[PDB]
Amino acid sequence: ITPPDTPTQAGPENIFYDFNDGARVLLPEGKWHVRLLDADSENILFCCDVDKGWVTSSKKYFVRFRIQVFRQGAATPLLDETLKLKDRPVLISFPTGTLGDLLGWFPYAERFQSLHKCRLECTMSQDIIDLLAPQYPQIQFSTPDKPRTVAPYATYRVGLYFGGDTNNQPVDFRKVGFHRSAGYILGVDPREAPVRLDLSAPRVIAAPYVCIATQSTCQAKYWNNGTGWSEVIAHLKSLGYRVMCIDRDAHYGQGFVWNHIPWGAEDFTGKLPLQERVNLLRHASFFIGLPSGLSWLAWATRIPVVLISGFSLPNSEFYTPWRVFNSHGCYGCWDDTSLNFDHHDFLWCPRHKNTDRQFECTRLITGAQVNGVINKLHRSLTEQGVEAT
Amino acid sequence: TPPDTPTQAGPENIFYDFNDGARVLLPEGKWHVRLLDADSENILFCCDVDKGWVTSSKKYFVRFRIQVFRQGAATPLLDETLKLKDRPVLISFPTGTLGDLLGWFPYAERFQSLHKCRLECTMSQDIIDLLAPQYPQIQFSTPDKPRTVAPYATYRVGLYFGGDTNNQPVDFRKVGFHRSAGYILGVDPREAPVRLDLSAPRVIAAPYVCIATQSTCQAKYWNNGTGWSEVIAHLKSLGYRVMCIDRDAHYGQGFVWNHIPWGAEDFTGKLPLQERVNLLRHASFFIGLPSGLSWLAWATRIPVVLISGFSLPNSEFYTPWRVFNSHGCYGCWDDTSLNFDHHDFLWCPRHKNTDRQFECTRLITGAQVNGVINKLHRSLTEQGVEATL
Amino acid sequence: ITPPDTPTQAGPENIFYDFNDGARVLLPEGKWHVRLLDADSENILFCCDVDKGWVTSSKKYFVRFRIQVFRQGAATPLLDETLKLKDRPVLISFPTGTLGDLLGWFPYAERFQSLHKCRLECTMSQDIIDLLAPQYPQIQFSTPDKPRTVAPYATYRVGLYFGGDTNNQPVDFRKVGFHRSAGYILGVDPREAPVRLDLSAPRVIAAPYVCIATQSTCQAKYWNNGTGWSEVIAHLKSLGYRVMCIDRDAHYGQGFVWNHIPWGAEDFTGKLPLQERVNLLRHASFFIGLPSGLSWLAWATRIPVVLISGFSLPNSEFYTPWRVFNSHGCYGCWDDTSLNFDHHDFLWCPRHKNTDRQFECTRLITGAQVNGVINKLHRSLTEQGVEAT
Ligand SMILES: [Fe+3]
Ligand SMILES: [Fe+3]
Ligand SMILES: [Fe+3]
């Protein structure tokens, strides 16, 4: 996933400059004074004297950089080029991060291209490509190992950067929301939007039904209330809905802590292509889930989404009137800039790990609370149209 | 200031309330009290009190359920659940600045439409004159002359510092100072402009732009030496007349004073806000700071160029013309590890009394602002007023 | 700044002596006894036995020195030379200091020449040369880098010496006044006088007008009263005067502290030749300024000068009945021998930096105070003239 070993642009004096991984310039032997500017503000971002080697901007997100190379003590610069992306090869590289990450990030990539009118290629796992590519003919999708461009003018690496990093992102993603961070990185309208999907599939299950997602990547994201899911599933049926579980896994966990597809839900679990999930989701009356990926997919299918989460604040994901949250105990571990997410600890709870208050984030969210929300949504579905937002 | 005695009204002598945030007062002799959240059915607080006031630690909106038990009895004496329909409710704002109130107010209207209550709001006369005509369903008064006298519930909308989570559900710095009001009242947290009287006819014939350069602390000022002057000169070169509409022409502390910029026309002074609304309405656009006039300008439906470095772009209302620089210190105001000082006009927690003081806004050059002005100007001439907003 | 590397006058046995940088004698290879005397008092200033190398007076200001060199055992001296400046090449070197410095010092250089009847060359920036040279045909003007007399008999470097230095100046300039110090250095009548200017230019602006200078070299010299300038400018107009600001810069400052041409003053700013400023000043009814340079120029064009200053005492600059000063708080940072001016700190206030009281020097000088003195000046002008003394 590395940038070219040598910058892709030819400077007048055997000098190569690049905007892959930020503004780069490789100097041949000589005497130089190099300047990086922000073209929009005219500010001098960085400035130094060197003989040969590398000069790279500390900022890696989108900046309209302007590179200037001077012979020490000269009046005009030998090289003076400003980033201009129109009709030029650009690479946006996503990591093979979770599903929710990409569905959140991706629209911002399309915005970047409409704005700059560049030749854009994006890199991600094949399964997302199969899901999205047809709806974005403007953009070329590839895999990290076989990108078509080979030599690009500019590259941007959209992802999450922890520990408050402000070199790869303009603002800490925790301040703006993990998905909106993509917009800031790329310098586009940061307002959230759903991906475009193939919503042409015809209805298969005739009766009214609801989809649910109970599994996630860490325990904190689970709804850790003892009887929550069982109370919800029972209630959904008492309203006349069939209930299907569409989690990738039927059992998931670590050590002795294991989570299983709830008794009473239908087994639509399994790892299959996302398009099949889209097709099933499309005709669901609504969806109940966690802040992991499937909720973003449900969102993009244009159906109501009941989102249950205590470890993140309501503004941490896309807006839904059906968001569930409880503010009486610990909440928002995830958005707190004084704490640090541990990728390796599935049982991560910064403030209460190994105490009887562990995962209070979600234990305070009762089935009654979730059913209350479901009742309002149900009334709105009967009494008002589906169209009623 | 809640009533000295709860305004209910419970069948036995003791009176219960929701004015501070609930409240029960019990005559001498033992009882056991239970506070619940009707939505989740969780027991929030539980105790035995022989005498005195028992009140919830949470003061923001919750569907409280008060239960009073005789010791060791199985059934409760009192079991009242908050129901606001057709009842006197008081929303008390502080006499804070303009921007605060304009930002918060729409949430109070939402609270009313949701609960169908009899709502009275308390605020400075100044704002009442501006808003009252457009919110006929709500009663407006001043803090010293409230008409309700006896209210069923009271809610105190404001900013609470130091990470307080008793008067607000979530630290306002995590959600935005204005959106906090929606969380306190428990309604749709999405920002909206207030409704104004936009009937006034055009007075100044030629195209013009309004600007606001003053603010409440030095950090909210545009501390770039030549910023304003470069902008004002540029505006004129595009054919715009420029008017300054700040309440004061000179404002500051100690030796630090800010003045209406040379070259701007003098429309300053403490006028009724409606006159500012009338002038603003026909301005091609507005340039200001995260202070109050920007919120007024917003609500008059004209494009707003908003310059701010101490505040992240997300925090105020959205505008595609937000100016922000991410290369140095930024966001003093949103940072939960720091603390705003009301008494220090020269507040800069990270760089006070150093070379970098107010870097927040010194990095924002006139060129940067003129770049944004140029795009907005282009969009106004190319497209219409429709197509921008 | 540099004196010849070898003294310009030849003594008998290969000794070179001169007075360029104090009294100097370069001795080659012998056992010598050297005495420096003050011919006026006959005092032996310095006395020593030296084998080879340099012997210079510690005193560098004007002294009628008498150099005597002895063989170690000798009854009488082989060098008996005593300073005599008649018809001899003398160099007076000014630093490239501010305008007020030079205009204050210069008259004393002319006095030194009238007194001693020598051939005098002066070194200073070109812009001052253009202003003065025509009125001082007796004196030869040059710039520091291109001096015409490469072998001078005596040299004197007029300037400010800090830290109570008494080797380059007879007495601390803070005790006698920065401008008068020049006369002490040169040993002439120390009484202040204005420079001779070309006052022949004809009137251009017909109506009555006042010139003002609001900018300066450090913040302490600004009139840091919040509403001062604005109140003065408004008042001048109500008296029928047009007001022009003639500062070199329209904006000046450092960090976040910036000063701008006051709203309401006509813009006559910019880096123009001083002769254009003299021509404009000449016909002004009067001038209002700070202890910086333009006030000295105003003075010399023979118009009444209102001088506002708190960081220096009234006697610190030239006499004017229109000097404005406030004695109730901190004043006179500048004249205080126990403090030290900081050339590198634009926000220097030794007593009160970084406190509420910073620049109390001039916050105590209100617009009312200045308008009071303007009123008196105005009455005297309408009634008596011009001639006003
Ligand atoms: Fe937690
Ligand atoms: Fe700051
Ligand atoms: Fe002082």
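Per Swiss-Prot, chain A residues shown: 10-398, in order.
Determined via X-ray crystallography, 2.9 Å.
Cβ coordinates are placed from backbone N, Cα and C, and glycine is handled just like the others.
As a published mutagenesis entry, A:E90 to K appears in Swiss-Prot alongside the note: No effect. Annotation for A:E90 (mutagenesis position): same-chain Cβ neighbours under 8 Å, separated by at least 6 residues, are A:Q18, A:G20, A:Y26, A:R75, A:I76. Secondary structure at A:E90 (mutagenesis position), as computed by DSSP, is strand.
Within 10 Å of the C-beta of A:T107 (ADP-D-glycero-beta-D-manno-heptose binding site) there are 15 other C-beta atoms, taking all protein chains into account. DSSP assigns A:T107 (ADP-D-glycero-beta-D-manno-heptose binding site) to coil, not to a helix or a strand. Look at Swiss-Prot and you will find A:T107, A:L108, A:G109, A:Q224, A:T226, A:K230, A:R257, A:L281, A:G302, A:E326 tagged as ADP-D-glycero-beta-D-manno-heptose binding site.
Listed in sequence order, A:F103, A:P104, A:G168, A:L169, A:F187, A:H188, A:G302 are the same-chain residues six or more apart from A:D110 (active site, proton acceptor) with CB atoms under 8 A from its CB. The active site, proton acceptor annotation in Swiss-Prot covers A:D110 and is backed by experimental evidence.
Under its mutagenesis annotations, Swiss-Prot gives A:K230 to A the following note: Loss of catalytic activity. Sequence-distant contacts of A:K230 (mutagenesis position), defined by Cβ-Cβ distance under 8 angstroms and a gap of at least six in the same chain, are A:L299, A:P300, A:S301, A:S318, A:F320.
Here the residue is the original one, while Swiss-Prot reports the published mutagenesis A:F265 to D with the comment Loss of catalytic activity. Does not form homododecamer but forms homodimer. According to its DSSP assignment, A:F265 (mutagenesis position) is coil.
In Swiss-Prot, a published mutagenesis experiment is listed as A:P300 to S, annotated Loss of ligand stereospecificity. Can use both ADP-D,D-heptose and ADP-L,D-heptose as sugar donor.
In this structure, A:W305 (mutagenesis position) is part of a helix by DSSP. In the shown protein chains, 26 other C-beta atoms lie within 10 A of the C-beta of A:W305 (mutagenesis position). One mutagenesis experiment named in Swiss-Prot is A:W305 to A, and its note says Severe loss of catalytic activity.
According to Swiss-Prot, the mutagenesis experiment A:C339 to S carries this note: Loss of catalytic activity. Loss of iron binding. Does not form homododecamer. Counting only same-chain residues at least 6 apart in sequence, those with a Cβ under 8 Å from the Cβ of A:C339 (mutagenesis position) are A:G319, A:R360, A:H361, A:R366, A:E369, A:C370.
Summarising the annotation, Swiss-Prot assigns Fe(3+) binding site to A:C339, A:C342, A:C358, A:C370 and lists experimental evidence as the type of evidence.
Long-range Cβ neighbours of A:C342 (mutagenesis position) (same chain, at least 6 residues apart, Cβ-Cβ under 8 Å): A:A229, A:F320, A:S321, A:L348, A:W357, A:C358, A:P359, A:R360, A:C370. Record note (Swiss-Prot), mutagenesis A:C342 to S: Loss of catalytic activity. Loss of iron binding. Does not form homododecamer. The unchanged residue is displayed.
Listed in Swiss-Prot as a mutagenesis experiment, A:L348 to P is described as follows: No effect. Counting Cβ atoms from all protein chains shown, A:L348 (mutagenesis position) has 14 others lying within 10 Å of its own Cβ.
What Swiss-Prot notes for the published mutagenesis of A:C358 to S is this: Loss of catalytic activity. Loss of iron binding. Does not form homododecamer. For A:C358 (mutagenesis position), the count of additional Cβ atoms within 10 Å of its Cβ stands at 21 [all protein chains shown].
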- Query: Cα of A:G109 (ADP-D-glycero-beta-D-manno-heptose binding site) to Cα of A:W305 (mutagenesis position): how many Å, rounded?
  - Reply: 6
- Please classify the secondary structure at A:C342 (mutagenesis position) using three-state DSSP. helix
- Rounded to a whole number, how many Å is the Cα of A:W305 (mutagenesis position) away from the Cα of A:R257 (ADP-D-glycero-beta-D-manno-heptose binding site)? 15
- What count of other C-beta atoms do you get within 10 angstroms of the C-beta of A:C370 (Fe(3+) binding site), across all chains shown? 28
- Quick one: of the recorded positions A:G109, A:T226, A:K230, A:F265, flag those whose CB is under 6 Å from ligand 2, and say none if nothing qualifies. none
- Task: Check the recorded positions A:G109, A:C339, A:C342, A:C358, A:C370 for any whose Cβ is under 6 angstroms from an atom of ligand 1, and report them in sequence order.
- Result: A:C339, A:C342, A:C358, A:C370
- Message: Between the Cα atoms of A:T107 (ADP-D-glycero-beta-D-manno-heptose binding site) and A:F265 (mutagenesis position), what distance do you get, rounded to the nearest Å?
- Response: 24
- Note on the structure: Quick note, A:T226 (ADP-D-glycero-beta-D-manno-heptose binding site) and A:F265 (mutagenesis position): C-alpha atoms separated, nearest Å, by 16
- Residues within 8 Å of the A:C339, A:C342, A:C358, A:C370 Cβ centre (excluding the Fe(3+) site residues themselves): A:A229, A:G319, A:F320, A:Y340, A:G341, A:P359, A:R360, A:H361, A:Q367, A:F368, A:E369
- Determine, to the nearest whole angstrom, how far the Cα atom of A:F265 (mutagenesis position) is from the Cα atom of A:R257 (ADP-D-glycero-beta-D-manno-heptose binding site). 20
- Sequence gap of 6 or more, C-beta under 8 Å: which same-chain residues meet both conditions with respect to A:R257 (ADP-D-glycero-beta-D-manno-heptose binding site)? A:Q224, A:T278, A:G279, A:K280
- Item | Secondary structure at A:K230 (mutagenesis position), reduced by DSSP to three states | helix
